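These notes concern the structure reproduced below.
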Amino acid sequence: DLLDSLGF
Amino acid sequence: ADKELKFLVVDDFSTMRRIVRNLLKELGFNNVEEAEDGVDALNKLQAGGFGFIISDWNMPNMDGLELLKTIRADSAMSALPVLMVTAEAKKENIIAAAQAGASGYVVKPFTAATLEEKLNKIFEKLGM
Ligand SMILES: [Mg+2]
């Protein structure tokens, strides 16, 4: 979930 | 993004350096230079010219995280794209790297397909 939200 | 763009591939291991180097060639990016740690990197960065950093995370002297932080605190280099490479997609890292203004993130080992994503992502965020 983290990676995405960060534009990663 | 422009193909003549100057890359700096930073990693303590030369094989990783050569892998990234060739992957970049495949995607049509031929202007690449290398460094073995953050201090080596910073020393070459100060010659000017560079438009993108791909940095390893774990390096003696000055790890990638410290390097990234130095780039961001540097008046001339503050905006430079920096893709962080890591051996593990550890939540804490992804955060750490976000906090420090990492443009992007990638886990090794990684394929050319995977690299093309990350670069393009970076290019569209910043307008390259
Ligand atoms: Mg390393």
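Following Swiss-Prot, chain B residues are numbered 2-129, in order.
The deposited model was determined using X-ray crystallography, 2.7 Å.
The backbone N, Cα and C atoms fix where each Cβ goes, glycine too.
Straight from Swiss-Prot, the features:
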| type | residues | note |
| --- | --- | --- |
| DOMAIN | B:7-124 | domain 'Response regulatory' |
| BINDING | B:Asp12, B:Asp13, B:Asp57, B:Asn59 | Mg(2+) binding site |
| MUTAGEN | B:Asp13 to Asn | Abolishes function, reduced rate of phosphorylation and affinity for magnesium ion |
| MUTAGEN | B:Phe14 to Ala | Diminished rate of phosphorylation |
| MUTAGEN | B:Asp57 to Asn | Abolishes function and phosphorylation |
| MUTAGEN | B:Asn59 to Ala | Diminished rate of phosphorylation |
| MUTAGEN | B:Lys109 to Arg | Abolishes function, decreased autophosphatase activity |
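The local packing around B:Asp12 (Mg(2+) binding site), expressed as other Cβ atoms within 10 Å of its Cβ over all shown chains, amounts to 25.
Of the candidate recorded positions, B:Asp12, B:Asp13, B:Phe14, B:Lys109, the one lying closest to B:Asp57 (mutagenesis position) when CA atoms are compared is B:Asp12. In this structure, B:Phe14 (mutagenesis position) belongs to neither helix nor strand by DSSP; it is coil. It is 8 Å from the Cα atom of B:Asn59 (mutagenesis position) to that of B:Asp13 (mutagenesis position).
Most Cβ neighbours within 10 Å, among the mutagenesis positions B:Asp13, B:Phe14, B:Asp57, B:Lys109: B:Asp57 holds that distinction in the structure as shown.
Proximity to ligand 1 at the level of Cβ atoms, with a cut-off under 6 angstroms, picks out B:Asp13, B:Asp57, B:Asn59 from the mutagenesis positions B:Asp13, B:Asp57, B:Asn59, B:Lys109.
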